Amino acid sequence: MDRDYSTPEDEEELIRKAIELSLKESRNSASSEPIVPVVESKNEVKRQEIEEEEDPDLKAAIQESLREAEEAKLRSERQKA
């Protein structure tokens, strides 16, 4: 190409190539956005039933039952045995 100051394509070519490439070359972000939530599920299930304890219905039932029986027996008064 030069045809006067010796044709390149040698040491000179390498130097130019290295310089240009080095200057252009750098990091490599190319956009970034990793990490992403994946909580597409929710449940509050859990075993328990640690005994009700002091059942109110039970007490109420006993009282009403004994009272009713008392009234019935009181009215009759008579008993075979």
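Chain A uses Swiss-Prot numbers throughout; the residues present, in order, are 249-329.
This deposition comes from solution NMR.
From the backbone N, Cα and C atoms, a Cβ is placed for every residue, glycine too.
What Swiss-Prot lists as domain 'UIM 1' is 258-277. The domain 'UIM 2' annotation in Swiss-Prot covers 301-320. The mutagenesis experiment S270 to D is recorded by Swiss-Prot, whose note states: Strongly reduces the ubiquitin-binding activity. Looking at Swiss-Prot, the entry for mutagenesis of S313 to D says: Strongly reduces the ubiquitin-binding activity.
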Between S270 (mutagenesis position) and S313 (mutagenesis position), the C-alpha gap once rounded to whole angstrom: 98
Tally of DSSP helical, extended and coil residues in the domain 'UIM 2' (301-320): 17 helix, 0 strand, 3 coil
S270 (mutagenesis position) CB neighbourhood, other CB atoms within 10 A: 9
